[PDB]
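These notes concern the structure reproduced below.
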Amino acid sequence: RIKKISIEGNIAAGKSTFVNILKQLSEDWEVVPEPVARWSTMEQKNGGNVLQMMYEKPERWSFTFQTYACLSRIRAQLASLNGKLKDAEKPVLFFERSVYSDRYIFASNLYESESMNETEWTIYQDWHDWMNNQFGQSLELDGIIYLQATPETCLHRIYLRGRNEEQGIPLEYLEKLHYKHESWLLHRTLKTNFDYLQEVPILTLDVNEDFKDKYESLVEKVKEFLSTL
Amino acid sequence: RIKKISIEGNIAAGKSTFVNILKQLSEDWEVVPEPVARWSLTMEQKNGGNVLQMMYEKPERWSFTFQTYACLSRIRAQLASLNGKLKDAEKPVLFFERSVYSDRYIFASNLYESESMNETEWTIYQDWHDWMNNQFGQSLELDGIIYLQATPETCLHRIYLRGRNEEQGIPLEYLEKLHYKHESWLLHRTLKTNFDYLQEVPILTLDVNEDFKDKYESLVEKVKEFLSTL
Ligand SMILES: CCCc1sc(-c2ccc(OCCO)c(OCCO)c2)nc1CSc1nc(N)cc(N)n1
Ligand SMILES: CCCc1sc(-c2ccc(OCCO)c(OCCO)c2)nc1CSc1nc(N)cc(N)n1
Ligand SMILES: O=c1ccn([C@@H]2O[C@H](COP(=O)(O)OP(=O)(O)O)[C@@H](O)[C@H]2O)c(=O)[nH]1
Ligand SMILES: O=c1ccn([C@@H]2O[C@H](COP(=O)(O)OP(=O)(O)O)[C@@H](O)[C@H]2O)c(=O)[nH]1
């Protein structure tokens, strides 16, 4: 009965801005933020190092990082289903990215750029599949909100944000991520190994224009979209 | 109602052999062979054969990745056995070849203590281990442990006897440290363990220094007296 909605989008496309604006509109709406975003406690401690290790040599840490990101995400998402929104009439939990983006956007891309060998990729996939076929329908998504944007907007938004460890992220990586987003979410040409994702509605929203003070139209779409599910 | 007994000991102490003796002795007794031994067809084998070989070559690079996939395959494979067979047995016993506690408190810990995992790999693995057993590995809880005790010397010979090409390069020095962590876990019961029920589980210790392959009957009697105390 709690609807599960994932917000997807390239680095710095404004997802955390969005979902924070959303948290403020409905007492009936909650947010699960991305743990890597949190890294960017023991987990908080482990995530810091592994994120810094990922930046300084990705071919060494990609497997470790991708398995830890996902597990940290799976336990924050499970926790909020048990923890937040308890007696709500129309419960919606918004996820800052998903187990699917973890694997079919980010981990797939890292494989393609040779930062994980085959053994690494099918170990990761094997692990991601056994486990993501253990929770019946409990994390499965009611729909997806694709925050569509350009890499230069995104590149611009990294400078403005001002995480110094990110101030090296080049355009072309951001450019790689986008095609993968656009390929999966927009032209819808990327079959997963998950059954229901074929019949999973998708709202795309243009976030190239700035929205911290002009979001009503975007939000109107989210409520419009939410009433079809 | 299945009873779950962990068979524990060093590399080439005789676990695989005793486990194949036991299984034939009753229709109520079955075994879950340890993934890592089959890795030395299925995609798990391919990954397994691959990462094990990488681990031989470069353990400082591969131990986390190895440890993670060996534990996962174990939990997986133990589940398949526990929710598969022994529906009909009146006195069902499942003998596991090693445990998730072996994986962690012998092998992972030794890799961490030998600097083949780093503080973050090992802390991430421990966090991963805490959680993976508790989301999925809960009915794998153990009733007993059987330690097959064999000197580091015994194994190297037996390693030579079993004759795998990869194993022959393993040094007495390695058998020594893994030899030393077994004792503290299961004899002294030195080992602090996150799983508090684990400090209370009955252990049985069996010296397996002589060829017991022809002549296993007294070992089998000690197992049998243990199983009815459980
Ligand atoms: C700070 C965001 C986390 C990072 S860091 C990182 C990365 C850092 C340095 C990199 O290169 C070093 C010089 O080539 C890098 O390049 C990978 C080669 O294609 C990726 N990619 C990422 C995106 S991978 C990722 N996986 C997830 N599962 C979630 C998520 N948010 N990000
Ligand atoms: C069948 C043995 C599998 C291997 S291979 C291996 C190993 C091989 C070569 C090694 O070094 C030679 C190159 O420097 C090596 O050194 C480890 C350094 O701490 C370990 N350790 C092991 C034991 S780790 C282990 N973890 C498990 N979880 C299960 C299991 N059966 N074994
Ligand atoms: O309409 C917007 C959306 C985002 N940003 C900025 O873009 C940066 C990245 O946004 P966010 O942290 O939400 O990115 P994401 O969560 O998608 O990585 C932040 O500094 C935002 O303040 C902005 O100035 N106007
Ligand atoms: O009493 C024994 C115990 C073991 N072995 C041999 O020693 C090797 C190692 O035994 P096993 O594979 O059972 O050891 P594990 O690695 O399973 O502990 C094998 O070739 C066995 O046939 C033996 O000849 N007599």
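Residue numbering for chain A follows Swiss-Prot; the residues present correspond to positions 20-59, 72-260, in that order.
From the backbone N, Cα and C atoms, a Cβ is placed for every residue, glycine too.
Listed features, source Swiss-Prot:
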| type | residues | note |
| --- | --- | --- |
| BINDING | A:28-36, A:188-192, A:240-242 | ATP binding site |
| BINDING | A:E53, A:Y86, A:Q97, A:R128, A:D133, A:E197 | substrate binding site |
| MUTAGEN | A:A100 to V | Strongly increased catalytic efficiency towards deoxycytidine; when associated with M-104 and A-133 |
| MUTAGEN | A:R104 to L | Strongly increased catalytic efficiency towards deoxythymidine; when associated with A-133 |
| MUTAGEN | A:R104 to M | Strongly increased catalytic efficiency towards deoxycytidine; when associated with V-100 and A-133 |
| ACT_SITE | A:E127 | active site, proton acceptor |
| MUTAGEN | A:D133 to A | Strongly increased catalytic efficiency towards deoxycytidine; when associated with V-100 and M-104. Strongly increased catalytic efficiency towards deoxythymidine; when associated with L-104 |
Just to confirm: which same-chain residues, 6+ apart in sequence, have a Cβ under 8 Å from the Cβ of A:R104 (mutagenesis position)? A:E53, A:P54, A:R128, A:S129, A:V130, A:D133
Cα-Cα, A:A100 (mutagenesis position) versus the residue listed as 'active site, proton acceptor', nearest Å, comes out at 13
Which ones in the same chain are close to A:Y86 (substrate binding site), with CB under 8 Å and 6+ residues apart in sequence? A:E196, A:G199
Would you mind working out the Cα-to-Cα span from A:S59 to A:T72? 12 residues missing in between, answer in Å, no decimals. 14
Could you check the binding-site residues A:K34, A:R128, A:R188 and say which one's CB has the fewest neighbouring CB atoms inside 10 Å? A:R188
One of the recorded positions A:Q97, A:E127, A:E197 has its Cα closest to the Cα of A:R188 (ATP binding site), namely A:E197
Nearest to A:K34 (ATP binding site) by C-alpha distance, among the recorded positions A:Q97, A:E127, A:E197, is A:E127
Kindly assign the residue listed as 'active site, proton acceptor' to one of the three DSSP-derived states: helix, strand or coil. strand
Across the listed substrate-binding residues, A:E53, A:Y86, A:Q97, A:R128, A:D133, A:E197, what is the farthest Cα to Cα distance, given in whole Å? 20
Number of other Cβ atoms within 10 Å of the Cβ of A:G28 (ATP binding site) across all protein chains: 26
Check the recorded positions A:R104, A:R188, A:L191, A:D241 for any whose Cβ is under 6 angstroms from an atom of ligand 1, and report them in sequence order. none
